[PDB]
Amino acid sequence: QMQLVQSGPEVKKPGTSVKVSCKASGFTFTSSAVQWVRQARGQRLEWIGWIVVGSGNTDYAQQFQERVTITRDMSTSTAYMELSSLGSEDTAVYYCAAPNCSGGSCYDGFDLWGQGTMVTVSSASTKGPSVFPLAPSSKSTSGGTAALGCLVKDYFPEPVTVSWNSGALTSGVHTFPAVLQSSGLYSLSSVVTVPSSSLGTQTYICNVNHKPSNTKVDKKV
Amino acid sequence: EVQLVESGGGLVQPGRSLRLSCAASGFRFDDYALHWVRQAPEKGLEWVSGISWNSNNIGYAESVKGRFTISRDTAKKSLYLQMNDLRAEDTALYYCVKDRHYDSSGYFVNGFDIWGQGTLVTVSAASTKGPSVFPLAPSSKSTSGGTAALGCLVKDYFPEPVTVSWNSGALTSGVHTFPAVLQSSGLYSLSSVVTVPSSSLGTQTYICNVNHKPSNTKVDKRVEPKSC
Amino acid sequence: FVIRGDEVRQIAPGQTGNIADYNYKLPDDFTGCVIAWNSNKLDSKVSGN
Amino acid sequence: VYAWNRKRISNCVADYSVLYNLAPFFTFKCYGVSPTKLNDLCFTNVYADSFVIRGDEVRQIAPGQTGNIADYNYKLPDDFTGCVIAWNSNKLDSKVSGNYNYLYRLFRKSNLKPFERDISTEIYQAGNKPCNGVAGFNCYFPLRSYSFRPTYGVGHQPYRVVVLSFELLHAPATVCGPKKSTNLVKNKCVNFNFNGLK
Amino acid sequence: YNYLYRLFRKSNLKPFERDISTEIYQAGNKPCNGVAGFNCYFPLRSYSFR
Amino acid sequence: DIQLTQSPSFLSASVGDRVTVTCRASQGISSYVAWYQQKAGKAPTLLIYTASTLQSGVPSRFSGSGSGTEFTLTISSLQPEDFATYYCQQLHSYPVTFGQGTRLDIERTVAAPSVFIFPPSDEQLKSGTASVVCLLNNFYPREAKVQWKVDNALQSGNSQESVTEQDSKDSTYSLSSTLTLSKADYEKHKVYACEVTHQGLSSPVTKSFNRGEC
Amino acid sequence: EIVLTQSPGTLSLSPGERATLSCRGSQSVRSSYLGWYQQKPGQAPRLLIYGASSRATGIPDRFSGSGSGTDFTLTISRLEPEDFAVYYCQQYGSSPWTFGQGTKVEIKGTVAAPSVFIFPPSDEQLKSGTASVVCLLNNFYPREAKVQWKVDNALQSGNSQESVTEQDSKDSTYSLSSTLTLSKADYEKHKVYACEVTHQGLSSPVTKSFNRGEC
Amino acid sequence: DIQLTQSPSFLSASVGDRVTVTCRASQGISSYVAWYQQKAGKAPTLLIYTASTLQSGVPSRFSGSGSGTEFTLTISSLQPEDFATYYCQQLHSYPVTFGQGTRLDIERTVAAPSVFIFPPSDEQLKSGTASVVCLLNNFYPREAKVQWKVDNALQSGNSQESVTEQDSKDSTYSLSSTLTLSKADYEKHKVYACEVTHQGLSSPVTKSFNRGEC
């Protein structure tokens, strides 16, 4: 099967270099090409350059130059991209794209796309999240509906998966994407809408899972 | 001429067996492999069985194992497909095919060169029922842009066919006869409709002729606009 | 007839072997030609012939 | 390698002995005929070729073996009566900045028939879409040169390869090797071979 | 590199006779003294089967 | 057994183009692949065997190849007799499976489908059963979706659809959807509607009638 | 630098309606070196149109591309609920290959007023030395609204972070949550915290305010 | 060098089934592969060489095939002596490197683990060190996860896990997780809990004790 396999997520300090790999299988690598595309959260799909696998000629855009390198290995059938002088703006998703080649003929467009490599550039260290519930009150209730939640604050990586009552409560649950604070740490809010009559008779528990820091937090609401 | 003839098919009740026959003509029969293929309506084709020249390699699909038995005889040049404990899945058009290298499979070169016309095998609890025809009367909801849509609904028949003609064959333009569909009750049903100008409503009489030969039922249903 | 590749020699005047001795034997005085060819694409089964 | 050279060595006496002094031992491997008895036997015509490649492609040269350089440039035929010379040429074919004078082909529509002369330089249309003679996606320039520098390893070092191809025809044999002679003795009973009379 | 063979020798061999000698063969008048590159060759060259 | 899958289920095409189908297997059946073609209401006929070799009397336009687990039948040029359904078969093991088939279709201008709804007649209502028919007429793209809405509620599981063959005059198909309900159930509701989703149609068209309205 | 700009920022419509997408190039390119990619949230982009006129494999006939030179168009004849996503246009021929702005094709409906809820910081949160007030906006059709944080009737800027979820597939509702992050001392140094919403559906700006001592 | 990998690390199987091993490499090693079987507490022995040829005195149930970078070791039927660890071996060149191996396992009904937690002994506390042991007993799925929570805070990097071999009577596995902390650190905290996640448990089972409670 024709597919592209990329490296796992990476976290690196600013000013250093990052290594990104893209392995190809299921098609003639020595008759294909590699295109590198970087996408940030809600930003532009941008060009990093392309290489002919067969010949090895390289080209680079003016915007991304003198710190980007492309290398290839025929034995491993893997594409390699090097980025040096990392900055805070370099935190984004790296995609590798190749035009599928059935036999000796190659499709005139890029169809095979990798899953992406998450590269995060920041100087802060991996820290566990501090979870604080949003206790409901008479000021968060309107029309017989009560809303309560839990706040996740201060986690350097942001895969904070939030399940409620061990997954028993899912309706009306709104987990918002993490926002990067000025301190360099991530924060997110997860809230639910429940009937006001359920306050006092039903227990609400928010289960927070931050695997990078190996932290397990469950707070009463 | 290399030709193949199938025979023995028909309508069978569950719990009753049958025996299909595959005639051979125009080619040497003692050295050529033979296979059976069945085709149920609108589900592609399906392999049934395959025999060898020396009657040493005999194989069936696992779906039909334990109930069927293939045999061949050189004296009469025929292939015999034997039925036992027929069920609903057995309703299909059965083709007898001739291979080209005296064995079923395993060879680098194999192929069903000639395909027979096939015989129709139907398995059901059939009881002959005449068709019931109801008029699809034209109204304000069937008229769009100066043309009127009208038809007849042939409903309830264990025998599948019902030749439908309009005005004894005088009306042929715009006639659309839908294929029969097997209802949950086990009886067939279909619709035949024809598009006519709206100005012809009330001046031209439209009669649909439905003929069901197995039940010997002939009904001519006149379609009239719904008088509110 | 059909034989394997190794005993193609056995079908010839003056040579001996299981096939030559028992299956097919040529006379000492022979006037004719022998034709043989590979039949792996034609007579070979995956399961076995 | 992509543009090889051919010379017709005819109407002379060969001196294959001089070839052995080249190389520390040799790279002389010789196909289809005994290497050490080429002197006495006589041949019709002797073709000679010459080109420069890297290390692994001298192995790629061998008859029957398939390789991108081999199949796209030279492609010795299956039935071959002749043999090749090779030796290290790092001393006189290496540039510190990198030599750009030697080029090889990478990809073509198909393989060349034995001893085909192709110096094609047109833009290659790998895809069905017409390239129209301009570089871009799925439209690559078909010639890429080497870069020989002293710092590379022996595998990537340049090697000079000379290929000889013997052939026989209805000609009366012209180009074959030398015949040596001894002293002359008189008044003694001696078997003799005077120019074919014995 | 376990199968060797001989290439240069001074004279032809007699029938059913074996040599194992490893001495530098002199094709030139100048002596080689076991170590030389011009007109002097090592008698044995090894096979290389692939 | 080895499972064979046809990547294109249906393929509309025109004269002079190229058509390629893909037969994909699960295990590796080497090159023991052939193809058949069935004419309309006629027994299938072999075209190519061993995925590369033409049998006899077959037009040179037909061609194909295959290696490993991928096999492709290719038609260089199209002719009026080419329009048919093609099947691929495996030959490695003793059990044999036929492919689900690839149906090639003719090319014709897309026309918007006319939608008509027919309330159940009094005669069939006297029989205790009620069937409402939504007529979907004169459409070229066979892909058409019909949704039944009873009192603005979607009905599923009680509807059957029948599609006619390609018309020989205008190359437009016809589709009939029938929703069958009992007399009591039919009388328990007032508004019956059929919703038609077609590529040509700008918006989903709904035809509705009131039981108490003539 | 051949930059691509797509004028339509938003293409709010209904499933089925006429959809037209625009891709503008600052400099002309070759006729058949453009691409059209559709991207769903959480899914990798997939090619729709190559050569600016040709359809990719498996692409329904509803998608069609047209144009030449500097102006190109992506046409979808009939919108389907799987087709509401972000569409990208990318060049293939120039020395740079860049992507377009991206057209967010979403569903359209009547404007609905948001439900505003405000959350005072909990006692457990206050025990850690931090306090965050959350203003929640529920079920509003226009995705973007304006939320202002007023503390003791004074506007606050630079301490509020807002997050927005995707468009709902049932009742066409956009949600929004604004969180004002402050220290415990800063939270206890002020009395009244209010969030002001100036959403289009709201005829007048609705402000939800609360006092610390009334909790 | 060429890096070689076995896809299945563990594979539970029963008598009479079919077992397949996936030994995949990077470069093309032609057919220079072989398989070894290591008996429990014994030196490994050959099963197959050059990927196709049985060596000597090997049961006919063992078989294999493969081309290029792909090879398959196959066991048609299982016998009680088959249970062992398998290693595949490449032989293209001199940096010879063994694969990580595949361990075959028996098949039986899954069981739930019994979780017990042992507070550090007073004699241990007198030595300045404290060890908390969480015991897992009778869990048939060898795969089990244990997490240490101290004062409702999850601990990482200070726990060691030890698992016994499969029992010869009831085929049970026993896992011991030991959390080692200093006496001062142990006295600085009150609640110590070990959380066990296992296939036989519908929800995680946590055993906790308080330092101040006997």
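Quick note: numbers on chain C are straight from Swiss-Prot, i.e. 400-448, in order.
Method of determination (from the header): electron microscopy, 3.0 Å.
Cβ coordinates come from backbone N, Cα and C, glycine included.
Listed in Swiss-Prot is the natural variant C:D405 to N, annotated as follows: In strain: Omicron/BA.2, Omicron/BA.2.12.1, Omicron/BA.2.75, Omicron/BA.4, Omicron/BA.5, Omicron/BQ.1.1, Omicron/XBB.1.5, Omicron/EG.5.1; complete loss of interaction with host integrins. Swiss-Prot lists C:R408 to S among its natural variants, and the accompanying note reads: In strain: Omicron/BA.2, Omicron/BA.2.12.1, Omicron/BA.2.75, Omicron/BA.4, Omicron/BA.5, Omicron/BQ.1.1, Omicron/XBB.1.5, Omicron/EG.5.1. One entry in Swiss-Prot concerns the natural variant C:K444 to T. Its note says: In strain: Omicron/BQ.1.1. In Swiss-Prot, the entry for natural variant C:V445 to P states: In strain: Omicron/XBB.1.5, Omicron/EG.5.1. The structure shown retains the original residue.
The two recorded residues, C:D405 (variant position) and C:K444 (variant position), show a Cα separation of 19 Å. Fewest Cβ neighbours within 10 Å among the variant positions C:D405, C:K444: this applies to C:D405. Neighbour counts of Cβ atoms within 10 Å were compared across the variant positions C:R408, C:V445; the minimum falls on C:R408.
C:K444 (variant position) sits 24 Å from C:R408 (variant position), taking the CA atoms of both as reference points. Cα to Cα, C:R408 (variant position) and C:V445 (variant position) are separated by 27 Å.
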